[PDB]
Amino acid sequence: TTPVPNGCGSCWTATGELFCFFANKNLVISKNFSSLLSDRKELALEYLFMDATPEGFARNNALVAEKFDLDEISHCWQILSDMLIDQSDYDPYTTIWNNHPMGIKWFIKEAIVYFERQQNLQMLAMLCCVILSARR
Amino acid sequence: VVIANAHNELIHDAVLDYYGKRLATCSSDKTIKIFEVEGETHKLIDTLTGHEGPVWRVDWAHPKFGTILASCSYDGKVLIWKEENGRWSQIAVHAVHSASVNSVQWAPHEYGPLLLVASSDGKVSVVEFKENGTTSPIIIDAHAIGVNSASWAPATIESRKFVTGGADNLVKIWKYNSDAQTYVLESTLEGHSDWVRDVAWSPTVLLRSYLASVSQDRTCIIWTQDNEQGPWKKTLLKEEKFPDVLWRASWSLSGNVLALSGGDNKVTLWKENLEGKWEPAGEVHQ
Amino acid sequence: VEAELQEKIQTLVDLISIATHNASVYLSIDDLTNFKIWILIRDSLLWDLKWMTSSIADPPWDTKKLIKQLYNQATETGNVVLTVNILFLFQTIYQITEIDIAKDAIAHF
Amino acid sequence: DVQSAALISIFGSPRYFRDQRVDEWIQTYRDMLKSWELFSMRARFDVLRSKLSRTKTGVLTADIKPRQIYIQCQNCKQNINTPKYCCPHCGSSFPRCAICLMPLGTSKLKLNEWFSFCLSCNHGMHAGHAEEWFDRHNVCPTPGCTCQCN
Amino acid sequence: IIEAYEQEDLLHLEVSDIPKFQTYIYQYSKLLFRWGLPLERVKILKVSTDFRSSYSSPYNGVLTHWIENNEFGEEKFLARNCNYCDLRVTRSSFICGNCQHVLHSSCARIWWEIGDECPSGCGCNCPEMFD
Ligand SMILES: [Zn+2]
Ligand SMILES: [Zn+2]
Ligand SMILES: [Zn+2]
Ligand SMILES: [Zn+2]
Ligand SMILES: [Zn+2]
Ligand SMILES: [Zn+2]
Ligand SMILES: [Zn+2]
């Protein structure tokens, strides 16, 4: 019960290039489709999440998303940078405000929900690793 | 990257490697050809000839296990090719089925070097390639009249499942049972009026586990699952019907974009909306 | 209809100025926990200003949702000054609560 | 001048005659080369001593350091190499590099050819991978180790 | 105030706060390995594993074992010493197979740019006999 042999198909790659082969000789062509993919290689080469301050990670990611024309991601990183601002002196009210459920944690939960609906795995795991690296 | 007349007669698969740097094109000419696709250059490398019949599918292994390429053909022999010191060579032979082997696909690299060998006699076999002491391939009768496709489920964490598309209007999900030491049936999915051609699992699981089953009745069903053990939501991809027979389904590597392959030599791209309506997102023809 | 747009842009600009002044005067007495709040409000207003100039649930960095959530955290913690400041500055443009609750908060302050 | 005495007496002493003064001069010059942090010159001096201590038969008459360390596998508790990507006595799988996920190979020195095994956490990476990782980091790359190997 | 003083962390995160950090970080690590960034996946998996150990074997098997030589004097101390600098080796060593001699990683990367035999002068061509 062998099926009818196929003549065309596709094979995706990690950079969004769709390698499609065709029959009538045989032709293999590649078409770029990186605009349909939310996760981008260019942001991973410029994101930093360990070798800076907790505010520094989010500000660097905001600058990276700003220079790559991603407004929502840049604003999310900017807001997280504002929420992760510390200083040399230690006051307890910053820690009390950080540990509150309605600040930081609420933002991360709602951002995870929003980027789950947007199918953005890169931003999901980047939010997770920034919020875990800020924990110290 | 444009390749013209790679094979003399027909073409069946062209699978990129893990890094997107090597392309393995197989055809009905009993030949497998490896191309270096760095940049736009598509310089040929080798002209592998081992099969006595038309070659259907190939699948690169993980670089964790090296430069290993599997192959399946009409003669029922699964040939496995390894490139050592720039010399491509056949290593092991897996000829266990009495009919044409239809689908070949490597397991996710967390499971070890396991090969999903599915044949047209309704029998599937999962075989492990470790060292010289090869393992006995576990054989279970997946379908009654024939199996044309079989694809793995991704290991999102550090049980093993794979989808199996039959030729008897059915899609079957299999789960590994440690007590029985084999794969037992998990769920049975019926949404097609013809032979299920390609079944494809989504490599990314964000809130849902996607599938993409195509068949010869010119339709596409996207079977989704919310929980880890739950019912499958059958939904269409088009309100109308496709112009010709649908052959292939290949998910995008990140972001649920589906690349269908109809019989009209036309690749249709589909991306879901925020509501859940599968709007088209592109088209590649010739 | 352009006069309404220009008035809204000017309102956003001097509200950004007021937010910057409030952040500065919090930073003068060294309490970072509300300087962060007013920096968040200033950047949300800047986001709204840039989308007014450039022109399912809302994102958490949406201006109305974030300002309402900071208001709710302030009125749950007990910061009377911050919730009352938000009720003067961002009630007419962003409908945070009912007019009765806002007026009662201003009267109690 | 113990330098000239050492460099002259290494040509013929341990090949032909055992005398204590040559050993004193050799040890003094090696300690002087270590004192000036000329470790490369000390290593070249040692390999030149080994080259010039060879007899006509070829037997090395110099004094070498005894054997220090060897690699086990904890599955058969034997050496993994005899003075493949599997243990040659029990077939167990060798640990992989934490970066490129490539195993250990057992059967002019490029950097990407040997594992730099730490002797505290027993986690191995290729030397090029270890240099690329430990240049910008200071923790063991394996999931669950806290050992500053560099 | 006392509880904030008794907390070294910026945030007191829990698994209830981030329910799916493991799967998302692991899948993005796989996607990073599909690109030419093999160190970023190790960084993100180290962060995830550090948090997993905070709220709670492909790199095992091989353990390095010193040769238990019955010695009396200084060679007991000289057994665990590098053959290039004569300092004690404890982290990031290089081991040859034909000759059983240690080197530091920096000492090995300095010596094999200029040398060809073992720096202890045992006559072992370690670039061709370390397996
Ligand atoms: Zn062993
Ligand atoms: Zn490596
Ligand atoms: Zn370690
Ligand atoms: Zn270590
Ligand atoms: Zn040393
Ligand atoms: Zn040696
Ligand atoms: Zn050696």
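We number chain B the way Swiss-Prot does; in order, the residues shown are 2-159, 170-297.
Using N, Cα and C of the backbone, Cβ positions are placed for all residues, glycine too.
Listed in Swiss-Prot:
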type	residues	note
MUTAGEN	B:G176 to R	Leads to mislocalization of NPCs and overproliferation of the nuclear and ER membranes at 34 degrees Celsius
MUTAGEN	B:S224 to K	Growth inhibited above 30 degrees Celsius
MUTAGEN	B:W262 to R	Growth inhibited above 30 degrees Celsius
MUTAGEN	B:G266 to D	Growth inhibited above 34 degrees Celsius
Greatest C-beta neighbour count within 10 angstroms, which of the mutagenesis positions B:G176, B:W262, B:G266: B:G176
Spatial neighbours of B:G176 (mutagenesis position) among the mutagenesis positions B:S224, B:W262, B:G266, using Cα within 10 Å, are B:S224
When a 10 Å sphere is centred on the Cβ of B:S224 (mutagenesis position), how many other Cβ atoms does it contain? 25
Give the helix, strand or coil assignment DSSP yields for B:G266 (mutagenesis position). coil
Distance, B:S224 (mutagenesis position) to B:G266 (mutagenesis position) (CA atoms, angstrom): 18
Chain A contacts from mutagenesis positions B:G176, B:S224, B:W262, B:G266, C-beta within less than 8 angstroms, listed by sequence, come out as B:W262, B:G266
B:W262 (mutagenesis position) to B:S224 (mutagenesis position) - Cα separation in whole Å: 11
